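Written below as structure tokens is the structure these notes are about.
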Amino acid sequence: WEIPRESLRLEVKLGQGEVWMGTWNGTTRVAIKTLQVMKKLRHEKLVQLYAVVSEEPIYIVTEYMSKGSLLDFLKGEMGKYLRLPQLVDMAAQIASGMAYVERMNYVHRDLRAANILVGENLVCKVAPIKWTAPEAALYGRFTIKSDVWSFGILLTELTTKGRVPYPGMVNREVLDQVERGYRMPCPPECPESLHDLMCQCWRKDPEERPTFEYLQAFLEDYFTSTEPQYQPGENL
């Protein structure tokens, strides 16, 4: 995994450590973060670790995802063009990455659009009270099932093309309201069967939420099994 410092050219700054777009061995575009899990986990929908410089000032090198975060993507020029089949297909890739995390007995803890990265041809990869399950926020009970909750929130980000969840509510009010059984209602033009899936992710009992294997399968099959008569509307 170790590479020499001179094999990395840092080209454009992408964020603040810091995140750059660069070159690896004068051949390969890569993303670069500046001054053990990513070595074990390997999957087509998880952002891939390429290399490390493991003595301060430390450098982590991964595959470059040309579109930045899914939040930026949904809120940019492309948002107006995405429709439900594009958003459902992205949701299905994320579930797929999360199905892997599930299978490896890992927990993400901060699943939401800002932590999904997007590439060419809409490849999406896995890389906060409004996104956090009640039992995680209240009791520190983070599990694969609290990720499932967050994934339901992320479904609403996809279907609103990036709007903040619970419009108008502050954090305390979200937590107070969600404890009373409040759930976001169907987004405009979003089919009820898709909002029903959200509502499954948001079940009070963590054990009653579906697996990511289930979510992935459901979303892959969406347009044949669940909405065979779907027609594109003005926004979805």
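Numbering of chain A is taken from Swiss-Prot, so the residues present carry the numbers 260-275, 279-297, 312-403, 425-533, in order.
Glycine is no exception: its Cβ is also placed from the backbone N, Cα and C atoms.
Under the heading active site, proton acceptor, Swiss-Prot lists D386, citing sequence analysis as support. The local packing around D386 (active site, proton acceptor), expressed as other Cβ atoms within 10 Å of its Cβ over all shown chains, amounts to 12.
According to DSSP, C498 (mutagenesis position) sits within a helical segment. Sequence-distant neighbours of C498 (mutagenesis position): residues of the same chain at least 6 apart with a C-beta under 8 Å from its C-beta are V445, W446, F448, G449, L452, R506, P507, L512. Experimental mutagenesis is annotated in Swiss-Prot for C498 to A, with the remark: Significant reduction in S-nitrosylation.
Within the same chain, residues at least six positions away from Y527 (mutagenesis position) with a Cβ under 8 Å of its Cβ are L360, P361, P488, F520. Per Swiss-Prot, mutagenesis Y527 to F is noted as: Constitutively active.
Once the 14 residues left out of the deposited model between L297 and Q312 are set aside, the two flanking Cα atoms are found 16 Å apart.
21 residues are missing from the deposited coordinates between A403 and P425, whose CA atoms sit 16 angstrom from each other.
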